[PDB]
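Student: Here's a structure for you.
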Number of protein chains: 2
Amino acid sequence: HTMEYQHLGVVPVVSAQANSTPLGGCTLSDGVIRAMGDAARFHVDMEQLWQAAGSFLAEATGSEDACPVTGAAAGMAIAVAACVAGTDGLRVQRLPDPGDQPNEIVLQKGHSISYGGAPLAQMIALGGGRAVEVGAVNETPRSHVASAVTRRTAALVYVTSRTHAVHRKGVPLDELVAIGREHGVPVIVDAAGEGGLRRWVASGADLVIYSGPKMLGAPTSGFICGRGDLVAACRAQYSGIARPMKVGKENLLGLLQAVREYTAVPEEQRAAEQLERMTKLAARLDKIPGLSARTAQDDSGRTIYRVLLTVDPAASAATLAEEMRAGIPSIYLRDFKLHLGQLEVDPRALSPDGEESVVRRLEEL
Amino acid sequence: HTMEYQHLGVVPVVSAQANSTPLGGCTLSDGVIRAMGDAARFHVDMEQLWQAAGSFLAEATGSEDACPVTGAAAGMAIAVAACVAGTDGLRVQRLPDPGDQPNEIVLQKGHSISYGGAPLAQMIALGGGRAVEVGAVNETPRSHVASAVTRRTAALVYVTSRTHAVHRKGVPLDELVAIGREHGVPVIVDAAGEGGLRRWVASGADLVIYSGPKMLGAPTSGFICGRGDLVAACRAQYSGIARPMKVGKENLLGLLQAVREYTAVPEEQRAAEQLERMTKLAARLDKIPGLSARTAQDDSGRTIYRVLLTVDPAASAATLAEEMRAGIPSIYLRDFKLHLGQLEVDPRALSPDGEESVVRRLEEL
């Protein structure tokens, strides 16, 4: 019959570390799945579909236009290419050679992140740019950034993630927009796993990048929204460095159905339901022998709740984390606080049956 | 009479953000002050004093030898120069020109910190080296570091601070030592504000840098301890790039008296006294109108305690922080958690009269 994971010997896993790309991103709702199936039955003008999908994604973000991509990593490469090559078909097809165009891409040292091993500076190089890192991980003064903007500067890159990037004594986004407007250089925003669909565009940034499977519950996909002229320069890159970064019509329709369902549920019900589900889950874990648990808000200051595990060695935090990933139902928890002897259970990719699969696997030790 | 701060119009300040360099570092005990005064009355062979002070500082750290410096920033420059120029008097006096010596200094992207605005890579350039940053702030695989070590590599730099540097999915120190021993390249450790005087040397690193005023309660000073041959190459740099980084005999004797007093008080009494003093201080603050307080261990996982303030806007966290630094007794608190609407009160530079100066200044608002 139809091939499934069990046919390939791939047993599913339990994701208690949110929508990780190495874990397939996220699971789709029945509506997202059905949208991918209906789009796979007809031939459509992809230029007309891209223009229509862009206006849909721009309205949901309050921006001028939008351009779908495969994800946040491809979003950065295309956004940089749009600022370097523009819409000239010959310059587009000559990238990553910048030719005679300014291609310096300025960013703070603390924002030099990696996309699953691929550095953000490598995505800048694919788009014909050269990364110029300013400041240090613990400090980057505003004057350091403004002095780094010259006639050879093509764009400014800002990473919003307080999990993968560091912002301590850095330059805020509104300061970068003020710097960009002062010299006339675009500002590119990496908002890969951000839930706010309008706050980052409202900052005045020219291009804002979202990843699909992170929060919107979409298949492998993404989009770049912002100013109309630069979003138009993004689309032109699909005749160049963005040609290998294909976006199938099934992924795009599945992405639009994910946004329509995301903008329907209010953020209050999604936060309250998670806050009450993790409060009930933290009680079941705190009663385990030699394990303390409590509901804790996101340390970065977001409306996301999890269960901070206190793996006291009287009952090893590092050894116990590997024990969960090797059981019969493979379970992946957040281990960023393993140096503090702690672990976390993220509910953003955890099914109700997945919650029971974690309490049972924990009770067996 | 004798000139003091009041004669210059400099009014003292209250340090609730530990021993910050911009705040004069730290205050000295009566014994440290007396040691600086007694050393200022006699002429001594500085080579004999440096040899004697090195053996004293090496015994307290369990290393082979030690070399005093002005502080952690100068420690990095001299340690790099020791790995690049060695002990050749001509190469020492030709730095920061490396000549024909290998001068690549490999470090993780997350460890590219700054010393009060001066980047760590700039300190590497002063010592005749070239910084090679590997990986990203959120990830740096071990293979990335080992592949970056070539015949042109002079040393490996590791920053221990979990406050100013990022270690998330990075390379641990014992892995760097294994990499250094594999290729035969020294390992340089920035342990500026570390309290452990022996754990970092015991890791096998060749050179370990400590800053005086940070934890040891010393005047402006510092030292580099580690392997004998490289510590000898550090001393030779004082005929070169370390000549402007003078260390007066008063600062050095004051540093040794600080180490003798530090190794006398057990870490149990210093941690218990702080844990009980901040527990009593957190109760006086939690009773303030619209302010919650509690004793919290160091988020990085250290035996240091502070009072996490919950500045609810019902009674602005950012505005209230500036209000404390502008009062009649200027008070500086930790504002690294201001994005979370919080603030901290560090007791490492807070006198008992300084504690009362903070509760009174907080009660006046």
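Going by Swiss-Prot, the residues shown for chain B are 17-331, 335-384, listed in order.
Method on record in the header is X-ray crystallography, 2.4 Å.
Placement of Cβ uses the backbone N, Cα and C atoms for every residue, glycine included.
Sharing the feature lines straight out of Swiss-Prot:
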BINDING   B:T179, B:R318, B:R322, B:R353, B:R367  phosphate binding site
MUTAGEN   B:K230 to A  20-fold decrease in specific activity
MUTAGEN   B:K262 to A  Loss of activity
MUTAGEN   B:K265 to A  Loss of activity
MUTAGEN   B:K303 to A  No change in activity
Student: For the recorded positions B:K230, B:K265, B:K303, B:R318, B:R322, work out the Cβ neighbour count at 10 Å and name the residue with the minimum.
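Tutor: Comparing Cβ neighbours within 10 Å for the recorded positions B:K230, B:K265, B:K303, B:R318, B:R322, B:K303 has the fewest.
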Student: Spatially speaking, which of the mutagenesis positions B:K230, B:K262, B:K265, B:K303 is closest to B:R318 (phosphate binding site)? Use C-alpha to C-alpha, please.
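Tutor: Result: the closest of the mutagenesis positions to B:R318 (phosphate binding site) is B:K230.
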Student: Between the Cα atoms of B:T179 (phosphate binding site) and B:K303 (mutagenesis position), find the distance and write it as a whole number of Å.
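Tutor: Checking the Cα atoms of B:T179 (phosphate binding site) and B:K303 (mutagenesis position) gives a distance of 30 Å.
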Student: Under DSSP, is B:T179 (phosphate binding site) part of a helix or a strand, or is it coil?
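Tutor: DSSP assigns B:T179 (phosphate binding site) to coil.
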Student: With H, G and I counted as helix, E and B as strand and the rest as coil, say where DSSP puts B:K230 (mutagenesis position).
Tutor: helix
Student: Can you check what DSSP calls B:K303 (mutagenesis position), collapsed to helix, strand or coil?
Tutor: coil
Student: Within its own chain, what residues at least 6 apart in sequence put their Cβ under 8 Å from the Cβ of B:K262 (mutagenesis position), listed in sequence order?
Tutor: B:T86
Student: Which residue, out of the binding-site residues B:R353, B:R367, shows the minimum number of other Cβ atoms inside 10 Å of its Cβ in this structure?
Tutor: B:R367
Student: Using the centroid of the Cβ atoms of B:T179, B:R318, B:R322, B:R353, B:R367 as reference, list every other same-chain residue with Cβ within 8 Å of it (recorded phosphate site), in sequence order.
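Tutor: Other same-chain residues with Cβ inside the cutoff are B:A34, B:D314, B:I320, B:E363, B:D365.
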Student: Specify the secondary structure state of B:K262 (mutagenesis position) as given by DSSP, simplified to three classes.
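Tutor: The three-state answer is coil.
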